[PDB]
Amino acid sequence: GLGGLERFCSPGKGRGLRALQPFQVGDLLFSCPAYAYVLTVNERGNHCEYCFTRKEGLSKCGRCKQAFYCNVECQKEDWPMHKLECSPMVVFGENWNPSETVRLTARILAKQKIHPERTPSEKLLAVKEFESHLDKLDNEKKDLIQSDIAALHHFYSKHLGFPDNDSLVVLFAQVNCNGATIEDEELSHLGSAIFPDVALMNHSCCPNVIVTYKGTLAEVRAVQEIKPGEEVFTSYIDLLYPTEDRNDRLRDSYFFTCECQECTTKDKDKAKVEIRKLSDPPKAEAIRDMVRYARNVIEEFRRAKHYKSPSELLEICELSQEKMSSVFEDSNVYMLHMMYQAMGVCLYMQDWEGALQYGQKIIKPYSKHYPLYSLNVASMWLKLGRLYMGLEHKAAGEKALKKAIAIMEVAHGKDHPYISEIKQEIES
Ligand SMILES: Nc1ncnc2c1ncn2[C@@H]1O[C@H](CSCC[C@H](N)C(=O)O)[C@@H](O)[C@H]1O
Ligand SMILES: [Zn+2]
Ligand SMILES: [Zn+2]
Ligand SMILES: [Zn+2]
């Protein structure tokens, strides 16, 4: 398996990963090549399909004209997977729209068909041993999975010999509980992948490691000191939100309730739900009313941004901030949430000054709500630094970039290509 590590049975968590030797903050616990992976549609042309390297002047697949490569070698290496989509993409035309989960599952089945034996990605845990939580799925969940299976048959029937329906349901549930989004240095979505050895790690809201990505390779580095015998815990979710929100998401997606220190004590929750200390104290029921409102408007915005204009979205953020502010301080995570969304739609609108203005009032609370080494914090420092540099505020830009580097050296490793790029952006 992996030196200095050991698969074991973690009480109340099923199987987990334990350390057999000490690891210091920044040490590399291990690296894991992707078992199967797929680049998200919106990043085609920016990244190489095979190795995920970002560069300009990628070779275009002459066949489908929708898959870009470093060279003919990367193209050849990606052909066993790319042929699943090359011709269907041109035949279906505009009707080709499988969800990313379907694309990934199709590549999983292909990888099992050609490489049925244990891969180097499965040193400690094989794909077939994945947890499915089949018995927990309600009818709504089952019907969503059945819709994905229907799409799988619809777009990938010519190249894959499919197992029976039951097995496909198990596979999709396993993907939903073990899949891994790949994000860039600004936590922008690059694609989805299966990292069997990485999936073994259980969740904690105070994790001791962070998973970063070097192309299609997952790397796992410590963000706290790990001693022999201690279990290795990563985070599955955004840690910004209070305990009940986190466990709502964990129950919904992974079907378990977390009992880590943050969940048991809920101490940071008080900072996260900051109430204005005004002459008139809000009553508890008014607080809970505004909290419910906040959680509702967050979901409403997730929906609205698919069919609404950017300015309409900014209006939603501005109006919700005013209403919520009557009760919530600006450091409240629901205010920060709407500020972050406003920053994103301003970034899309290319209003760099506006987005910078929002980002400035986001990093101060962000830094304290998130753990010491957090990719969310690093990415915010990086976005800020790049806006500063773009608007020629070099002094403040360099400051922000160094803060990002300080966290990334730990999480990504000091020799990571991203850090080289950022140091170039300081010297240029
Ligand atoms: N902190 C935690 N408490 C209880 N169960 C957890 C947990 N973190 C992860 N899990 C379990 O692990 C699943 C994710 S895959 C992680 C490995 C899994 N424990 C296994 O034996 O294969 C979750 O769906 C949940 O069932
Ligand atoms: Zn490449
Ligand atoms: Zn093609
Ligand atoms: Zn927790």
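Chain A is numbered as in Swiss-Prot; the shown residues are, in order, 5-432.
Every residue, even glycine, has its Cβ placed from backbone N, Cα and C.
Its Cβ placed at the centre, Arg19 (S-adenosyl-L-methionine binding site) has 16 other Cβ atoms within 10 Å. A strand conformation is recorded for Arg19 (S-adenosyl-L-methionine binding site) in the three-state DSSP classification. As annotated by Swiss-Prot, S-adenosyl-L-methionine binding site applies to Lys17, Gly18, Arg19, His137, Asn206, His207, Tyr258, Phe259, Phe260.
Taking a C-beta cut-off of under 8 Å and a sequence gap of six or more, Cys78 (Zn(2+) 1 binding site) has these contacts in its own chain: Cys52, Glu53, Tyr54, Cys55. Under DSSP, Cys78 (Zn(2+) 1 binding site) is assigned to a helix (H, G or I) in the three-state scheme. According to Swiss-Prot, the feature Zn(2+) 1 binding site maps to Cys52, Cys55, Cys74, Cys78.
Annotation comment: Swiss-Prot describes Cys65, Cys68, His86, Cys90 as Zn(2+) 2 binding site, evidence class sequence analysis. Residue density at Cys65 (Zn(2+) 2 binding site): 19 other Cβ atoms are found within 10 A of its Cβ, drawing on all protein chains shown.
For the mutagenesis experiment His207 to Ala, the note given by Swiss-Prot reads: Abolishes methyltransferase activity. In the three-state DSSP scheme, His207 (mutagenesis position) is classed as strand.
Recorded in Swiss-Prot as a mutagenesis result, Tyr240 to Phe carries the remark: Abolishes methyltransferase activity. The local packing around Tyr240 (mutagenesis position), expressed as other Cβ atoms within 10 Å of its Cβ over all shown chains, amounts to 21. According to DSSP, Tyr240 (mutagenesis position) sits in a coil region rather than a helix or strand.
Under mutagenesis, Swiss-Prot gives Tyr245 to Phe with this note: Strongly reduces methyltransferase activity on p53/TP53. Around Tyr245 (mutagenesis position), the same-chain residues at least 6 positions away in sequence with a Cβ under 8 Å from its Cβ are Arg253, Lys276, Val337. According to DSSP, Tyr245 (mutagenesis position) sits in a coil region rather than a helix or strand.
One mutagenesis experiment catalogued in Swiss-Prot, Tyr374 to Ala, is accompanied by this note: Abolishes methyltransferase activity on p53/TP53. For the recorded site, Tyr374 (mutagenesis position), the DSSP three-state label reads coil.
Listed in chain order, the extra residues whose Cβ falls within 8 Å of the Cβ center of the Zn(2+) 1 site residues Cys52, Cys55, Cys74, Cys78 are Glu53, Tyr54, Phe56, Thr57, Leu62, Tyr73, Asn75, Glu77, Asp82.
Compute the center of the Cβ atoms of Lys17, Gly18, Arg19, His137, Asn206, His207, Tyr258, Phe259, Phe260, which mark the site for S-adenosyl-L-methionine; besides them, the chain residues with Cβ within 8 Å of that center are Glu135, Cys181. The candidate set comprises the recorded positions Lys17, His86, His207. Of these, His86 has the most other Cβ atoms within 10 Å. When other Cβ atoms within 10 Å of the Cβ of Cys52 (Zn(2+) 1 binding site) are tallied across all protein chains shown, the result is 22. Sequence-distant contacts of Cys90 (Zn(2+) 2 binding site), defined by Cβ-Cβ distance under 8 angstroms and a gap of at least six in the same chain, are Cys65, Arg67, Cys68, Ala71.
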